[PDB]
Amino acid sequence: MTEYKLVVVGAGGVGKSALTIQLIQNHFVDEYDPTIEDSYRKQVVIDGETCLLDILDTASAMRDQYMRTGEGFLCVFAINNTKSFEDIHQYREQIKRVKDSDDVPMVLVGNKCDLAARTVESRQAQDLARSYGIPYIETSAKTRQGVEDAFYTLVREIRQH
Ligand SMILES: Nc1nc2c(ncn2[C@@H]2O[C@H](COP(=O)(O)OP(=O)(O)O)[C@@H](O)[C@H]2O)c(=O)[nH]1
Ligand SMILES: [Mg+2]
(Lines of atoms letter the chains of each structure in order from A and count residues from 1; the text may use other names and numbers.)
(Lines give C-alpha, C1' and ligand atoms only; values in the text may rest on other atoms or scores of the structure.)
(Ligands and ions follow the chains in the order given, each with its own letter.)
Protein backbone atom coordinates (compact mmCIF):
# COMPACT_ATOMS: atom_id res chain seq x y z
CA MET A 1 0.00 0.00 0.00
CA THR A 2 0.95 3.62 -0.35
CA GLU A 3 2.31 5.64 2.56
CA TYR A 4 1.70 9.35 2.93
CA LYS A 5 3.86 11.28 5.41
CA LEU A 6 1.84 14.17 6.90
CA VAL A 7 2.96 16.83 9.36
CA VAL A 8 0.56 18.86 11.53
CA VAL A 9 1.90 22.33 12.44
CA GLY A 10 0.59 25.49 14.05
CA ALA A 11 0.57 27.45 17.30
CA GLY A 12 0.14 25.84 20.70
CA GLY A 13 -3.43 25.25 21.69
CA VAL A 14 -5.07 25.28 18.22
CA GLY A 15 -6.05 21.58 18.32
CA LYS A 16 -3.27 19.76 16.43
CA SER A 17 -3.34 16.87 18.91
CA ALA A 18 -7.15 16.87 19.14
CA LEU A 19 -7.44 16.75 15.35
CA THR A 20 -4.97 13.87 15.07
CA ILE A 21 -6.64 11.90 17.86
CA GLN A 22 -10.10 12.53 16.40
CA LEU A 23 -8.91 11.17 13.06
CA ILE A 24 -7.48 8.01 14.57
CA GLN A 25 -9.59 7.27 17.65
CA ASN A 26 -12.93 8.92 16.81
CA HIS A 27 -12.74 10.66 20.21
CA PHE A 28 -12.29 14.25 21.35
CA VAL A 29 -9.52 14.83 23.91
CA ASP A 30 -10.06 17.84 26.25
CA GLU A 31 -6.59 17.93 27.81
CA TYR A 32 -3.83 16.31 25.83
CA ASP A 33 -0.35 17.13 27.13
CA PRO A 34 0.75 20.18 25.04
CA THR A 35 4.35 18.90 25.02
CA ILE A 36 3.81 15.40 23.54
CA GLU A 37 5.13 15.25 19.96
CA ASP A 38 4.75 11.87 18.32
CA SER A 39 3.85 10.08 15.12
CA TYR A 40 0.77 8.07 14.52
CA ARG A 41 -0.21 5.64 11.83
CA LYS A 42 -3.62 4.99 10.28
CA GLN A 43 -4.53 2.58 7.51
CA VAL A 44 -7.32 3.96 5.33
CA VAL A 45 -8.83 3.63 1.89
CA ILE A 46 -8.86 7.00 0.09
CA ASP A 47 -10.39 7.08 -3.40
CA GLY A 48 -10.10 3.30 -3.70
CA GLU A 49 -6.43 3.23 -2.66
CA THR A 50 -5.22 1.56 0.57
CA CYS A 51 -3.15 4.27 2.27
CA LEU A 52 -0.97 4.31 5.34
CA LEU A 53 -0.96 7.79 6.87
CA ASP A 54 2.18 8.50 8.87
CA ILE A 55 1.26 11.63 10.81
CA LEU A 56 3.56 13.76 12.97
CA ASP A 57 1.71 15.76 15.58
CA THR A 58 4.20 18.55 16.31
CA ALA A 59 4.50 20.24 19.69
CA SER A 60 14.04 17.43 18.13
CA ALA A 61 15.44 14.94 15.64
CA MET A 62 12.03 13.40 14.86
CA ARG A 63 10.63 16.80 13.85
CA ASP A 64 13.63 17.54 11.58
CA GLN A 65 13.23 14.16 9.84
CA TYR A 66 9.49 14.66 9.24
CA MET A 67 9.90 18.30 8.19
CA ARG A 68 12.53 17.15 5.70
CA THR A 69 10.78 13.94 4.54
CA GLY A 70 7.18 15.05 5.09
CA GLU A 71 5.13 15.08 1.91
CA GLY A 72 2.38 17.45 3.07
CA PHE A 73 1.52 19.79 5.89
CA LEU A 74 -1.66 20.75 7.72
CA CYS A 75 -1.15 24.32 8.92
CA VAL A 76 -3.66 24.71 11.71
CA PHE A 77 -5.05 27.79 13.43
CA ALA A 78 -8.16 28.13 15.59
CA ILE A 79 -11.05 30.35 14.47
CA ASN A 80 -11.22 31.84 17.99
CA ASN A 81 -7.49 32.59 18.14
CA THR A 82 -6.47 35.58 16.06
CA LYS A 83 -2.79 35.25 17.00
CA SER A 84 -2.72 31.63 15.81
CA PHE A 85 -4.03 32.79 12.43
CA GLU A 86 -1.49 35.60 12.25
CA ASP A 87 1.22 33.03 13.10
CA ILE A 88 0.38 30.92 10.04
CA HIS A 89 2.71 33.01 7.88
CA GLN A 90 5.66 31.93 10.09
CA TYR A 91 4.78 28.24 9.68
CA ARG A 92 4.44 28.67 5.91
CA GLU A 93 7.79 30.45 5.72
CA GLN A 94 9.39 27.61 7.73
CA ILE A 95 7.97 24.94 5.40
CA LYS A 96 9.12 26.84 2.30
CA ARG A 97 12.66 27.11 3.74
CA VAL A 98 12.91 23.41 4.68
CA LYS A 99 11.57 22.38 1.23
CA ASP A 100 13.33 25.17 -0.69
CA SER A 101 10.02 25.61 -2.53
CA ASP A 102 6.80 27.62 -2.53
CA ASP A 103 4.98 24.64 -4.08
CA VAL A 104 4.50 22.27 -1.16
CA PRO A 105 1.38 20.17 -0.51
CA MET A 106 -0.47 21.97 2.26
CA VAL A 107 -3.95 22.60 3.61
CA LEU A 108 -4.88 25.58 5.79
CA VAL A 109 -7.12 24.36 8.61
CA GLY A 110 -9.35 26.58 10.72
CA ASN A 111 -10.14 24.48 13.77
CA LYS A 112 -12.69 24.83 16.60
CA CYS A 113 -15.54 25.66 14.22
CA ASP A 114 -17.97 24.38 16.87
CA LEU A 115 -17.35 27.50 19.01
CA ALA A 116 -19.50 30.65 18.85
CA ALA A 117 -16.50 32.88 19.47
CA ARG A 118 -15.15 33.44 16.05
CA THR A 119 -12.52 36.13 15.70
CA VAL A 120 -11.19 34.93 12.32
CA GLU A 121 -13.76 35.01 9.49
CA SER A 122 -13.93 32.25 6.91
CA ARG A 123 -13.29 34.80 4.17
CA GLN A 124 -10.03 36.01 5.84
CA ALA A 125 -8.73 32.45 5.87
CA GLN A 126 -9.96 31.75 2.34
CA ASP A 127 -8.01 34.86 1.28
CA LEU A 128 -4.84 33.68 2.95
CA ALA A 129 -5.07 30.19 1.48
CA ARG A 130 -5.71 31.67 -1.98
CA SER A 131 -2.54 33.74 -1.58
CA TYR A 132 -0.60 30.54 -0.94
CA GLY A 133 -2.38 28.48 -3.62
CA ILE A 134 -3.79 25.96 -1.14
CA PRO A 135 -7.19 24.79 0.13
CA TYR A 136 -8.85 26.11 3.28
CA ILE A 137 -10.96 23.70 5.33
CA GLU A 138 -12.73 24.36 8.62
CA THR A 139 -12.77 21.63 11.25
CA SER A 140 -13.93 20.70 14.70
CA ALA A 141 -11.90 18.07 16.53
CA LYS A 142 -14.78 18.07 19.03
CA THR A 143 -17.62 17.19 16.62
CA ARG A 144 -15.44 15.62 13.86
CA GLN A 145 -16.77 18.11 11.29
CA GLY A 146 -14.26 18.51 8.47
CA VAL A 147 -11.60 16.28 10.05
CA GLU A 148 -11.50 13.56 7.41
CA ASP A 149 -11.87 16.24 4.75
CA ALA A 150 -8.76 18.04 5.98
CA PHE A 151 -6.52 14.99 6.11
CA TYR A 152 -7.87 13.34 2.96
CA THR A 153 -7.65 16.59 1.02
CA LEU A 154 -4.01 16.85 2.05
CA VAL A 155 -3.52 13.36 0.52
CA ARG A 156 -5.28 14.50 -2.70
CA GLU A 157 -2.93 17.52 -2.78
CA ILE A 158 0.17 15.30 -2.43
CA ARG A 159 -1.14 13.20 -5.36
CA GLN A 160 -1.14 16.28 -7.58
CA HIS A 161 2.39 17.16 -6.57
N1 LIG B 1 -14.32 23.34 21.31
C2 LIG B 1 -13.19 22.86 20.77
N3 LIG B 1 -12.12 22.70 21.54
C4 LIG B 1 -11.06 22.17 20.86
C5 LIG B 1 -11.03 21.75 19.55
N6 LIG B 1 -9.78 21.23 19.23
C7 LIG B 1 -9.08 21.36 20.34
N8 LIG B 1 -9.82 21.88 21.38
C9 LIG B 1 -9.33 22.14 22.73
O10 LIG B 1 -8.26 23.05 22.61
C11 LIG B 1 -7.24 22.76 23.57
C12 LIG B 1 -5.95 22.56 22.82
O13 LIG B 1 -6.07 21.36 22.00
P14 LIG B 1 -4.76 20.52 21.63
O15 LIG B 1 -5.14 19.48 20.65
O16 LIG B 1 -4.02 20.16 22.89
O17 LIG B 1 -3.86 21.65 20.92
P18 LIG B 1 -2.35 21.59 20.34
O19 LIG B 1 -1.50 22.31 21.34
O20 LIG B 1 -2.45 22.29 19.00
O21 LIG B 1 -1.97 20.11 20.21
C22 LIG B 1 -7.77 21.57 24.38
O23 LIG B 1 -8.40 22.03 25.56
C24 LIG B 1 -8.75 20.91 23.41
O25 LIG B 1 -9.74 20.15 24.07
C26 LIG B 1 -12.18 21.92 18.73
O27 LIG B 1 -12.33 21.64 17.53
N28 LIG B 1 -13.25 22.47 19.45
MG1 LIG C 1 -0.55 18.93 21.04
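Chain A is numbered as in Swiss-Prot, which gives 1-59, 65-166 for the residues shown.
Recorded method is X-ray crystallography, 1.3 Å.
Heads up, the Cβ atoms here are built off N, Cα and C, so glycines get one too.
Neighbour list (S17 (mutagenesis position), Cβ cut-off 8 Å, at least 6 residues apart, same chain): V29, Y32, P34, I36, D57, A59. Taken residue by residue with DSSP, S17 (mutagenesis position) is part of a helix. Quoted from Swiss-Prot, the note attached to the mutagenesis of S17 to N states: Dominant negative. Prevents PLCE1 EGF-induced recruitment to plasma membrane. No effect on subcellular location of isoform 2.
Swiss-Prot lists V29 to A among its mutagenesis entries, and the accompanying note reads: No effect on interaction with PLCE1; when associated with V-12. Classification of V29 (mutagenesis position) by DSSP places it in coil, neither helical nor stranded.
Here the residue is the original one, but Swiss-Prot notes a mutagenesis experiment at this spot, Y32 to F: Loss of interaction and recruitment to plasma membrane of PLCE1; when associated with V-12.
Among the sequence features in Swiss-Prot, the mutagenesis site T35 to S is noted as follows: Loss of interaction with PLCE1; when associated with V-12. Of all the Cβ atoms in the protein chains shown, 7 others lie within 10 Å of the Cβ of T35 (mutagenesis position).
For the mutagenesis result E37 to G, the note given in Swiss-Prot is No effect on interaction with PLCE1; when associated with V-12. Long-range C-beta contacts of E37 (mutagenesis position), restricted to its own chain and to partners at least six residues apart, with a cutoff below 8 Å, comprise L56, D57, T58, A59, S65, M67, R68.
For the mutagenesis result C118 to S, the note given in Swiss-Prot is Abolishes S-nitrosylation. No stimulation of guanine nucleotide exchange. In sequence order, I84, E143, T144, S145, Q150, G151 are the residues of the chain that are 6 or more apart from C118 (mutagenesis position) and have a CB within less than 8 Å of its CB.
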Contacting mutagenesis positions for ligand 2, chosen from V29, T35, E37, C118 when the Cβ sits under 6 angstroms of any of its atoms: none
